[PDB]
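Undergrad: Okay, here's the structure, questions in a sec.
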Amino acid sequence: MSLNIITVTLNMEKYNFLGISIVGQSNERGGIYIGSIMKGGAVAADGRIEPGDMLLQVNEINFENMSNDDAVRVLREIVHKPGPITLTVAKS
Ligand SMILES: Cc1ccc(NS(=O)(=O)c2ccc(CNC(=O)c3n[nH]c4ccccc34)c(Cl)c2)c(C(=O)O)c1
């Protein structure tokens, strides 16, 4: 019984996509998780992140109080723009 928080910086120069899908909503009163990891993606290459892991922060953006649409939109814009990508996730 512990909380494991890992920071993973992805090789975005080699892989042009995260290859992940996010599920859930942190929007409602009272989180956002990795639904699935796609092969050929940066997240699959790193191997540390697994499905059911809670997504806390990407780069300088925090996913708290975010709807699924908004959360997907943040990720689209970050992947679209050139640069490195760093995820903070809480292991299930
Ligand atoms: C959640 C998310 C959002 C954006 C992402 N990057 S991306 O903007 O460059 C992106 C966006 C969209 C796709 C493919 N399109 C869809 O997956 C897609 N397009 N419309 C959809 C509706 C429901 C579920 C999926 C989709 C790809 Cl292959 C890559 C990524 C990613 O790079 O893994 C993940």
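The count begins at 1 with the first shown residue.
Using the three backbone atoms N, Cα and C, a Cβ is placed for every residue, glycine included.
Found this in Swiss-Prot, in case it helps:
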type    : residues                               : note
MUTAGEN : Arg29 to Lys (Swiss-Prot position 271) : Localizes to plasma membranes
Undergrad: Taking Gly30 and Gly31 as the modelled residues on either side of 2 missing ones, report their Cα-Cα distance in Å, whole number only.
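TA: The answer is 10 Å, taken between the two Cα atoms.
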Undergrad: Near the Cβ of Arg29 (mutagenesis position), how many other Cβ atoms are there if near means within 10 Å?
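TA: There are 3 such Cβ atoms around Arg29 (mutagenesis position).
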Undergrad: If you run the three-state DSSP split on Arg29 (mutagenesis position), which class comes out?
TA: coil
